[PDB]
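Q: Would you mind keeping the following structure in view while I ask a few things?
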Amino acid sequence: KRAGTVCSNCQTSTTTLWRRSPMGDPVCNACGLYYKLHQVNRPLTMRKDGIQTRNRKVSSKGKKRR
DNA sequence: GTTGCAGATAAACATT
DNA sequence: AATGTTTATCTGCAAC
Ligand SMILES: [Zn+2]
């Protein structure tokens, strides 16, 4: 349900991937990772209208996992 | 057989 | 300058 999905933590709506918070509050891929690592509400001063982009990270597959 | 969703990695940026 | 930190892009799996 992307339609209407707004980041509960920073209200952004241009997320690369929609994540969910432990409380069930929709969040943008950035808040979900930043929040999980620091578990604190970050000011919207880091929110950017459009999505930032960069040269694509080297192409890599993966490794076998236990 | 195709789409969409969730999650993780590595690189690059900022700081000092 | 190196480390720590951050975020965008990739791949996979499940249900119909
Ligand atoms: Zn957010």
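Residue numbering in chain A adheres to Swiss-Prot, whereby the residues present occupy positions 158-223 in order.
Technique stated in the header: solution NMR.
Even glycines carry a Cβ here, placed using N, Cα and C.
As annotated in Swiss-Prot:
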- A:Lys158 to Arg: Reduces acetylation and activation by EP300 (MUTAGEN)
Q: What does DSSP call A:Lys158 (mutagenesis position) in the simple three-state scheme?
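A: Assignment for A:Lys158 (mutagenesis position) reads coil.
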Q: Among all the protein chains here, how many other CB atoms are within 10 A of the CB of A:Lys158 (mutagenesis position)?
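A: There are 6 such Cβ atoms around A:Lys158 (mutagenesis position).
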